[PDB]
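As structure tokens, the structure follows; a few thoughts come after it.
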Amino acid sequence: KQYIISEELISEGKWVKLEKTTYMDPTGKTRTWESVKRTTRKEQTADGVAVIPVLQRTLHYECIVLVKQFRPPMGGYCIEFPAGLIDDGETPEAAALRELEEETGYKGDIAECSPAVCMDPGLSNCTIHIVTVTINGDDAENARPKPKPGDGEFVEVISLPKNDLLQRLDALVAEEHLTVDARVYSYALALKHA
Amino acid sequence: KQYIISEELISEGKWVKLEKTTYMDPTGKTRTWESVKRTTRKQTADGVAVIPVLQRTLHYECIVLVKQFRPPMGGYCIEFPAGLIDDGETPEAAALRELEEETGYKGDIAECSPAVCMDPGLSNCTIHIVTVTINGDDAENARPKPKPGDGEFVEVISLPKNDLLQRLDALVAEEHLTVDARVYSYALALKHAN
Ligand SMILES: Cc1ccc(C(N)=O)c(F)c1
Ligand SMILES: [Cl-]
Ligand SMILES: [Mg+2]
Ligand SMILES: [Mg+2]
Ligand SMILES: [Mg+2]
Ligand SMILES: [Mg+2]
């Protein structure tokens, strides 16, 4: 029933733009919405990837590998899955493995790749693939992992046990001013609920 | 180590604004970022998202989701019930209210997250994730009455919690919909648990 009638550019930066979206509502009336988009999306099936990195080691509980970084939009530090935008011509899987290595040092193995999922669909058109990757932490390549951060990238790695993820995130949030990402929290809550 | 120095307004709509954030990188070098913010925040967070656990005896437990046209996305999305927190409303109260408006169901609060970020590389948007159980055997949830506000047109989709990820993948394959990243993350963790 509903569809886009027009998309008017309001303001365009280097990385983000704002649009006035006109669409048809299901009564058959014309309405508008204010829409955010990135300027960087070419033929990628999504803007970015987020990586769910399951660190697996003999005689260890499985860990979920997370990253903590300063996020200028938030004005502070956030804890997130490793993530980055997909380069032009790059597959979501390659992007995931690459970002995981750049941000954490680990070399993962693909497990699964989601369809493109929406980040905040009432506000933006931004999408990611969620890429599950296992990390064989007994491999020598993954012994002493060092991030290879790009220019202006400054990332801390936090590995937390899957079997206590929600409580461990709560204990990090109780100790310092930081925000947990909604996808991480959702993942941690389902682990509890399961 | 890192912090915001200044925020320059680039463009302000009714609902959303774009800013250029200047911040101090950890090397001592000043950098800029293009940031999105809502103009509606007063509150602990911008919004709530509700994880509604529909419990009916002799039935599988279901997660209650909503399908709506999202103008920024140009199409239909499958999401947790959700909306912005009214000025002077608690996140819990927003959760039960939005759940009723969007689904007709009357639930009970199970737990409430701290404010968590939606897309912190792009925006300052935050929500509380509120877990709510719904006694589907109670008379008030027999014929749930969804009360759409002006310009909301919401379909309710209840999926079994135990097969959530496969059921969502199926909707994406058949119905050309976009699943929300938080919903997808929750679904992944249900499978990844134990
Ligand atoms: C309730 C509401 C309605 C429209 C918008 C919009 N972005 O145009 C919003 F962010 C919130
Ligand atoms: Cl529950
Ligand atoms: Mg990143
Ligand atoms: Mg990166
Ligand atoms: Mg809503
Ligand atoms: Mg609503």
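The residue numbers of chain A are those assigned by Swiss-Prot, with the residues present covering 14-207 sequentially.
Per the header: X-ray crystallography, 1.5 Å.
Cβ atoms are placed via backbone N, Cα and C, with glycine included.
What Swiss-Prot records for A:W28, A:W46, A:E47, A:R51, A:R84, A:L98, A:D133 is substrate binding site, and it gives experimental evidence as the kind of evidence. All protein chains shown were included, and the count of other CB atoms within 10 Å of the CB of A:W28 (substrate binding site) stands at 14.
For the mutagenesis experiment A:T45 to A, the note given by Swiss-Prot reads: Impaired phosphorylation; generates ATP in the presence of diphosphate. DSSP assigns A:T45 (mutagenesis position) to a strand segment in the three-state reduction. Around the Cβ of A:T45 (mutagenesis position), the same chain contributes A:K33, A:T34, A:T35, A:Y36, each under 8 angstroms and 6 or more positions distant in sequence.
The domain 'Nudix hydrolase' feature in Swiss-Prot is assigned to A:57-197.
In sequence order, A:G61, A:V62, A:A63, A:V64, A:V80, A:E112, A:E116, A:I141 are the residues of the chain that are 6 or more apart from A:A96 (Mg(2+) 1 binding site) and have a CB within less than 8 Å of its CB. Annotation comment: Swiss-Prot describes A:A96, A:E116 as Mg(2+) 1 binding site.
Secondary structure at A:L98 (mutagenesis position), as computed by DSSP, is strand. Record note (Swiss-Prot), mutagenesis A:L98 to A: Reduces affinity for substrate about 6-fold. The unchanged residue is displayed.
A helical conformation is recorded for A:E112 (mutagenesis position) in the three-state DSSP classification. Looking at Swiss-Prot, the entry for mutagenesis of A:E112 to Q says: Catalytic inactive mutant for both ADP-sugar pyrophosphatase and nuclear ATP-synthesis activities. Reduces catalytic rate 6300-fold.
Marked as Mg(2+) 2 binding site by Swiss-Prot: A:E112. Counting every protein chain shown, the Cβ of A:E112 (mutagenesis position) has 24 other Cβ atoms within 10 Å.
Per Swiss-Prot, mutagenesis A:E116 to Q is noted as: Reduces catalytic rate 2000-fold.
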Expected list for recorded positions A:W28, A:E112, A:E116 against chain B, Cβ threshold under 8 Å, sequence order, is A:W28
Cβ under 6 Å from ligand 1: qualifying recorded positions of A:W46, A:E47, A:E112, A:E116: A:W46, A:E47
For the binding-site residues A:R51, A:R84, work out the Cβ neighbour count at 10 Å and name the residue with the minimum. A:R51
Which of A:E47, A:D133, all binding-site residues, has a Cβ with the fewest other Cβ atoms inside 10 Å: A:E47
